[PDB]
Protein chains: 2
Amino acid sequence: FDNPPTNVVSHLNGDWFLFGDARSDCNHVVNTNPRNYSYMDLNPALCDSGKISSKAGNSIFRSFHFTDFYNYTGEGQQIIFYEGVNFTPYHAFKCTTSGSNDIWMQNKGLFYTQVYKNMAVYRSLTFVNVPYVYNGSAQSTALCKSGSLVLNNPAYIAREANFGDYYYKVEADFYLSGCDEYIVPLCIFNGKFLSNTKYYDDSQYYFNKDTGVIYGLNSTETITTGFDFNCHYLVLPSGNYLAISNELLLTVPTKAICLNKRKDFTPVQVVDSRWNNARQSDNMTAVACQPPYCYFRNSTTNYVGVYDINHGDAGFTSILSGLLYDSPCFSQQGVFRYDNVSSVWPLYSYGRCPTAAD
Amino acid sequence: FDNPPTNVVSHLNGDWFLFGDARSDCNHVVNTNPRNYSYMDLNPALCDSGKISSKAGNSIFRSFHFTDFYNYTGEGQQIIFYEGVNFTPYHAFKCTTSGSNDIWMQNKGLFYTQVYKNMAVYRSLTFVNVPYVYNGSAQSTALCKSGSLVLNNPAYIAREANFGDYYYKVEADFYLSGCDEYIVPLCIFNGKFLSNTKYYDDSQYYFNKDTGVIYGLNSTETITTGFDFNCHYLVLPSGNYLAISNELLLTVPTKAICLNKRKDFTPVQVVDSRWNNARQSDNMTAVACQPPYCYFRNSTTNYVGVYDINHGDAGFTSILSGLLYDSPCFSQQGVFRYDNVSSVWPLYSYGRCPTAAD
Ligand SMILES: *[C@@H]1O[C@H](CO)[C@@H](O[C@@H]2O[C@H](CO)[C@@H](O)[C@H](O)[C@H]2NC(C)=O)[C@H](O)[C@H]1NC(C)=O
Ligand SMILES: *[C@@H]1O[C@H](CO)[C@@H](O[C@@H]2O[C@H](CO)[C@@H](O)[C@H](O)[C@H]2NC(C)=O)[C@H](O)[C@H]1NC(C)=O
Ligand SMILES: CO[C@]1(C(=O)O)C[C@H](OC(C)=O)[C@@H](NC(C)=O)[C@H]([C@H](O)[C@H](O)COC(C)=O)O1
Ligand SMILES: CO[C@]1(C(=O)O)C[C@H](OC(C)=O)[C@@H](NC(C)=O)[C@H]([C@H](O)[C@H](O)COC(C)=O)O1
Ligand SMILES: *[C@@H]1O[C@H](CO)[C@@H](O)[C@H](O)[C@H]1NC(C)=O
Ligand SMILES: *[C@@H]1O[C@H](CO)[C@@H](O)[C@H](O)[C@H]1NC(C)=O
Ligand SMILES: *[C@@H]1O[C@H](CO)[C@@H](O)[C@H](O)[C@H]1NC(C)=O
Ligand SMILES: *[C@@H]1O[C@H](CO)[C@@H](O)[C@H](O)[C@H]1NC(C)=O
Ligand SMILES: *[C@@H]1O[C@H](CO)[C@@H](O)[C@H](O)[C@H]1NC(C)=O
Ligand SMILES: *[C@@H]1O[C@H](CO)[C@@H](O)[C@H](O)[C@H]1NC(C)=O
Ligand SMILES: *[C@@H]1O[C@H](CO)[C@@H](O)[C@H](O)[C@H]1NC(C)=O
Ligand SMILES: *[C@@H]1O[C@H](CO)[C@@H](O)[C@H](O)[C@H]1NC(C)=O
Ligand SMILES: *[C@@H]1O[C@H](CO)[C@@H](O)[C@H](O)[C@H]1NC(C)=O
Ligand SMILES: *[C@@H]1O[C@H](CO)[C@@H](O)[C@H](O)[C@H]1NC(C)=O
Ligand SMILES: [K+]
Ligand SMILES: [K+]
């Protein structure tokens, strides 16, 4: 008898949910010709399960920030993630041509940190639009963009006619409702921002009108180039808020991650989402995935897909294969198929776990 | 054979530490006459261990906020707490005679929440003085006090000579060094605060000069009585900060909980700290003590001490008795003395845990 920790994602019972991308997007097949499921790492037998929310070409972070939006939606006791690759150093995203992808990688890590931590204590994740009211005559403006990627959360509001510089103070009202908690971005350009001969230091506050909490960020960088849009990811309660800009452009949330249905602490499972080695990936989801709230799974091999080089890999297919059955014990080291005896002590475990005793 | 979960605090190996009060203060005995150890729930055999930091009449919260200060100091992999009673509804603390003990109970809960969460990931806790510089000629003033309890953290700075009201903006610089992280209070009077015929709305911000993060609290209550000093407990990095007051009195930290030596996630153990039923206690440490970061232990009986009615209880002596030996498995349900087989599945477990399988 053998009960080793196994390198899979699985589930204790039927109460689970997976968020993903093309590699687990059953619907994508309609856009293959001829129709072919080999682009998937997920087993197509799971296509009717109702336990998957995935979109080819997307990721939760990508949908959070950009106009390229998929309404990821799901509920379960155990949450599993196999997405992230659709925002990587490969995309070379920066708000401006003299920006920094490293900043955006930092943003990515901070975002997934909050997602993973919160999905260990909430059953349900979806996206909600955040309504806001701005009183001026200025409209929103797409200041942050690169190729096909256009930032739309937070929104930037243009300067009013009457102002000749960016030293002004303006505000908008944004209202959070419908969820137990909300993940929203609070961001600034952290750097010396040149506009019409003057260098600015972006400043943005959010204010909960009823709790009275102020969350703010002021620019502190002294560099005049190679800077970008630094974001923090706030986990906020329902309420009515002001977004108060003290310098540069007013920014306000337009989308939130909607967290609902508090649950007993249940660690999430995260699968490394990367490209074939020919493309630059990042380890930000690994950084974000820590005990006790998350188990991280990765293959030992290069991603080499059979459909194309970036889709349908033996290693990741193996990892996802655990979704085809129930497993009793989840641990840092892997999943144990039996709940009785093992040769190693499971670490940070969840479920019915074996003893490594005599 | 029998391996039930047991209602004790214990330790996996010798790497542990206990924070407490008189009920575990070996030194107190010098202040008994004749000398008598029966005031303790801790076994005196542990008096030479070097693994206890306790002071009769004190608590970590009490020392955090008030002039009645004990420098709680300790390091261990597994941290245990048996303190809190020395700040309870019994003490009837309020900043003013028309204040609110309920507010202070809320403060207590919020504080212990941060302590317990952080001591699951740091080995070391102590107190550090927080130096600050205020530029005015005004001195500190003890605005919040009740009987023998006098608040000294945060400090209040009096108004300057030149000001005739409390609508002013002033600041101090405070510097955090020597620790990985710091717990500091950010507080305001949350209410309509009457001074010389005018009603004020307290406002206080802290600003990290290098990260550029602003943490602020503004008063939102409309009541003119029955309000008090609402605190939030920030977990901050080393750095140089400004305390920026926008209304009422400037407040600034004078003491921090010093968190050092990051460790692998290890749940803390907390023992209910209460008075005999003749006195009003509270459940704020229970509220603060949640999975997966904390296990809470409580006796099933009234606290009835043998030394006096509030010292030396059979139930709590029993709970602490587990410190006299090593135990392999810690769980929500209790401590299992054996790592092999049990009849229940340990929940949120830490250590070498038994299987409830056939
Ligand atoms: C954060 O940045 C804002 C905007 O720069 C600061 O507010 C401005 O501060 C300068 C003083 O250096 C004044 O000249 C402006 O009038 C202020 N603008 C406002 C209030 O809209 C703000 O003080 C910074 N917050 C801090 C340091 O906590
Ligand atoms: C938090 O409270 C402060 C102090 O009341 C507010 O700052 C004052 O706001 C009033 C406007 O209602 C002005 O009359 C004062 O001049 C301001 N004092 C200052 C800036 O020192 C502040 O706006 C509040 N913060 C919010 C609402 O985010
Ligand atoms: C109009 O040309 C410039 C300028 O020098 O003013 C070029 C300037 O480009 C620079 C400095 O590399 C751009 N600022 C930034 C940080 O990208 C700056 C801004 O895009 C532009 O001023 C609008 O700024 C705001 C705050 O909306 O535009
Ligand atoms: C001087 O008498 C009074 C006053 O009406 O002004 C009584 C006043 O007592 C009240 C309103 O119950 C006190 N304010 C509060 C909230 O306790 C108030 C303050 O203690 C005093 O004004 C000092 O206030 C500040 C901000 O230092 O003092
Ligand atoms: C996403 O889908 C959920 C479920 O249908 C819905 O409640 C929510 O409003 C949607 N969010 C959008 C479209 O932003
Ligand atoms: C992520 O990558 C950096 C190197 O770029 C490394 O320092 C860090 O340890 C990595 N973290 C994880 C969790 O793999
Ligand atoms: C995943 O494993 C592959 C192959 O060992 C390795 O190249 C890669 O760095 C790992 N990814 C992370 C995020 O650790
Ligand atoms: C599906 O794609 C795989 C991998 O490219 C290929 O071997 C196979 O011919 C395809 N099947 C069909 C029916 O096109
Ligand atoms: C462990 O469980 C497996 C599967 O039921 C079984 O083959 C083996 O005998 C068990 N070992 C025990 C109970 O010691
Ligand atoms: C508390 O004790 C520790 C250890 O001796 C010391 O480093 C620290 O400065 C003390 N804190 C005080 C006295 O505020
Ligand atoms: C604390 O006491 C209140 C009643 O005052 C109760 O609602 C709450 O559930 C209690 N919490 C715990 C953890 O015992
Ligand atoms: C501890 O147990 C006692 C006796 O059952 C009970 O009265 C008390 O409410 C409990 N305390 C907490 C914080 O639950
Ligand atoms: C210690 O106190 C206990 C409980 O009050 C009492 O029974 C005993 O007489 C005391 N012992 C001494 C030596 O005073
Ligand atoms: C459990 O361990 C105890 C103590 O060693 C022993 O008495 C008992 O036989 C063990 N049961 C097993 C190994 O099934
Ligand atoms: K801004
Ligand atoms: K203040």
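Shown for chain B, in order and in Swiss-Prot numbering: 19-376.
Just so you know, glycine gets a Cβ as well, placed from its N, Cα and C.
The annotation active site, charge relay system is assigned in Swiss-Prot to B:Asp326, B:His329 on the grounds of sequence analysis. Among the mutagenesis results in Swiss-Prot, B:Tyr184 to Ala has the note: Decreased receptor binding. The residue drawn here is the original one. Here the residue is the original one, while Swiss-Prot reports the published mutagenesis B:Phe211 to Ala with the comment Loss of receptor binding. Experimental mutagenesis at this site is recorded by Swiss-Prot as B:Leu266 to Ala, annotated: Loss of receptor binding; when associated with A-267. Here Swiss-Prot notes a mutagenesis experiment, B:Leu267 to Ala, with the remark: Loss of receptor binding; when associated with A-266.
Positions of the features from Swiss-Prot, shown on the structure.
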residue  : record                           : DSSP (3 states)
B:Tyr184 : mutagenesis position             : coil
B:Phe211 : mutagenesis position             : strand
B:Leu266 : mutagenesis position             : coil
B:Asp326 : active site, charge relay system : strand
Which of B:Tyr184, B:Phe211, all mutagenesis positions, has a Cβ with the fewest other Cβ atoms inside 10 Å: B:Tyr184
Proximal residue to B:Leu267 (mutagenesis position) among recorded positions B:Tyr184, B:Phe211, B:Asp326 (C-alpha distance): B:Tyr184
Shortest C-alpha distance to B:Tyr184 (mutagenesis position) - which of the recorded positions B:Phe211, B:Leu266, B:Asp326, B:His329: B:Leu266
Euclidean distance between Cα atoms of B:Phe211 (mutagenesis position) and B:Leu266 (mutagenesis position), Å: 9
Least surrounded among the mutagenesis positions, given as B:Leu266, B:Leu267, when other CB atoms within 10 Å are counted: B:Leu266
Spatial separation of B:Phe211 (mutagenesis position) from B:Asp326 (active site, charge relay system) - C-alpha basis, Å: 42
Residues that sit under 8 angstroms from B:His329 (active site, charge relay system) by C-beta distance, when 6+ apart in the chain: B:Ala40, B:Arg41, B:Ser56, B:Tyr57, B:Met58, B:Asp59, B:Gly323
Listed recorded positions adjacent to ligand 16, that is, members of B:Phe211, B:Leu266, B:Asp326, B:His329 whose C-beta is under 6 A away: B:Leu266
B:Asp326 (active site, charge relay system): tally of other CB atoms within 10 A of its CB: 10
